[PDB]
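S.K.: Before anything else, here's the structure in question.
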Amino acid sequence: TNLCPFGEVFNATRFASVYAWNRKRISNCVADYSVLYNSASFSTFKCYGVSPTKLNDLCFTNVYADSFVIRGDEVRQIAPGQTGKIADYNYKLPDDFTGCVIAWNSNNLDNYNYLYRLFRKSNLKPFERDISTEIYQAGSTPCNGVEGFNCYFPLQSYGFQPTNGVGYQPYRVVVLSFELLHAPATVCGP
Amino acid sequence: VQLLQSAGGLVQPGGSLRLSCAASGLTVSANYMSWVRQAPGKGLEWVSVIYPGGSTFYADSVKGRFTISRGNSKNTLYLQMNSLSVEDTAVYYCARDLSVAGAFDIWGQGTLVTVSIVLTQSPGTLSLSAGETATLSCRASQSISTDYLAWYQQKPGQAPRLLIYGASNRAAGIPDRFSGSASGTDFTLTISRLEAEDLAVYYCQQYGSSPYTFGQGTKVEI
Ligand SMILES: *[C@@H]1O[C@H](CO)[C@@H](O)[C@H](O)[C@H]1NC(C)=O
C-alpha cells in the first residue's frame, strides 16, 4: 500500500564520501524489489546468502542501506572476504554477510570533494566507521599535530576528470544489508 | 633516518635464504614497507607490499616461492624464500612506501643473491655535452591520471632515489633544476644546466594503478 523508499536512495543528487558513509534504514512498509533486477543501469547487482531471484518471499525486520563513492577499480573489492586499501581501512563487510551490492557507472553526472582515508595502525571491526582527523605520528618521534616530515594527513583526495578512466571512472555503489528476525517483522514482498 | 640491510651469499637452486631490512628512526609496525628486485641489467621490479594493519600482497609473477613477514620486536622486515631458480638471481632493495605524499621516500643499501600497464621511455640514449638540456619522455600504455607517477634516478653503484613525485611535485632536497610536465598520456622530464655529476640512469614509475611497473631505463651521457 506504501512502497518502501528506494528511488531516492538509489537516485538523488548528493552522495557522501567513502570515509564517512550514511546508513539509511527502513521501518515499516512493503518493498516490491521488482525495479531492482529490472533496470539495466545496475551493472553488478551481485547478491549473497539469500537468493537473488526470489527476495519477495522473505520477511526480514530491518533493511539497511548505505551509499559510497568508489573509483571503480575497487568495486570488486567491496565483496566480503577481500583485502586491500579500502576494504581494510574504510569499510569491512562481515564474512557471513546477507544482502546485495549494486554498482553503477555514473561518470557523466559526476572533482575534489571526494576524499578517503589512507593511514591507520589497525584494521576496522565489521560495520564500523571512523570520523577522526589526527596525524598518526608515522615516525617514532612525538608529532605535535602540524604537517611535516613523518607527520602525514590521514585523509587524501581523489582526482576525478573525464578521461577514459575505465578503472578510474567515479562509481557509486550501494550495498543492502539485511538483519535477522528480532521483533515481528514489518517488511515483506507482497 | 637510515635504512640498513643484512643478508647475502651464494645459494644453489632450490635452497633457502632470508633477508633482513632493519630500520632506525622510523617505526616499521605502523608504516608501509616494500621489497623490490633489480635484475642484473634488466631494470627494476616489484615483489611485495605489507600494509600496516597486517595484510600482505605479492607480485603476480612470483608469489609461492617467497613469503614476506613483519617483525615489530626489532623494527625490521624479514623476507623468506621457499626456493631459488636460476632466473631469480638479482640484487635486492627494501624501501619505505608512501602512497601519494611521495612514493619511496627512503631506500636501503642493497644485498646480493646469486644462483649456482606498460611504460616506455622514448629518447633512449641521448648523449649530449655539458650544459645542454636533456629531455626524457615516458609514455603510458593506457590512460592514467596526472598524479600516480614518479621519477627515479640511479647513480652508478648506488641505491635509487626519487627526484619528482606525483607529476610535477618536487620533494625536499632536490634542486629546482628538475621540473616535469604532464600532458595527456605523455609525460616528460627536463634537466636544465646539465652538470657532469648527474651521469646516471633515469626511470619512470607508476603507483596505485596496479602491481607496480617500471620503465625499460635510459642512460644520460656527457
Ligand atoms: C532514478 O532511478 C529510479 C530507479 O533507479 C528511476 O525509476 C527514476 O526514473 C530515476 N529518476 C528519478 C528522477 O527518480
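Just so it is clear, chain A uses Swiss-Prot numbers, and the residues here are 333-442, 448-527, in order.
Method reported for this entry: electron microscopy, 4.0 Å.
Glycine is treated like the rest: Cβ placed from N, Cα and C.
Straight from Swiss-Prot, here's the annotation block:
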VARIANT   A:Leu452 to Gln  In strain: Omicron/BA.2.12.1
MUTAGEN   A:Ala475 to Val  Increased resistance to neutralizing antibodies
MUTAGEN   A:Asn501 to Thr  Reduced host ACE2-binding affinity in vitro
MUTAGEN   A:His519 to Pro  Increased resistance to human covalescent sera neutralization
S.K.: Determine the minimum-neighbour residue: among A:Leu452, A:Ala475, listed as recorded positions, which Cβ has the fewest other Cβ atoms within 10 angstroms?
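M.R.: If we count Cβ atoms within 10 Å for the recorded positions A:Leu452, A:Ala475, the smallest count is at A:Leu452.
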S.K.: Between A:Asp442 and A:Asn448 there are 5 residues with no coordinates; how far apart are their CA atoms in Å?
M.R.: 8
S.K.: Of the recorded positions A:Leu452, A:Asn501, A:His519, which one has its Cα closest to the Cα of A:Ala475 (mutagenesis position)?
M.R.: A:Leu452
S.K.: Could you state the CA-to-CA distance between A:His519 (mutagenesis position) and A:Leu452 (variant position) to the nearest Å?
M.R.: 36
S.K.: If you draw a 10 Å sphere around the Cβ of A:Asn501 (mutagenesis position), how many other Cβ atoms fall inside it, taking every protein chain shown into account?
M.R.: 11
S.K.: Going through the recorded positions A:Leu452, A:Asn501, A:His519 in order, which have a C-beta under 8 angstroms from some C-beta of chain B?
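M.R.: Answer, by Cβ distance to chain B: A:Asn501.
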S.K.: If you count Cβ atoms within 10 Å of the Cβ of A:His519 (mutagenesis position), leaving out that atom itself, what do you get?
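M.R.: 8, counting other Cβ atoms within 10 Å of A:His519 (mutagenesis position).
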S.K.: What's the CA-CA gap between A:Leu452 (variant position) and A:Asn501 (mutagenesis position) in angstrom, rounded?
M.R.: 21
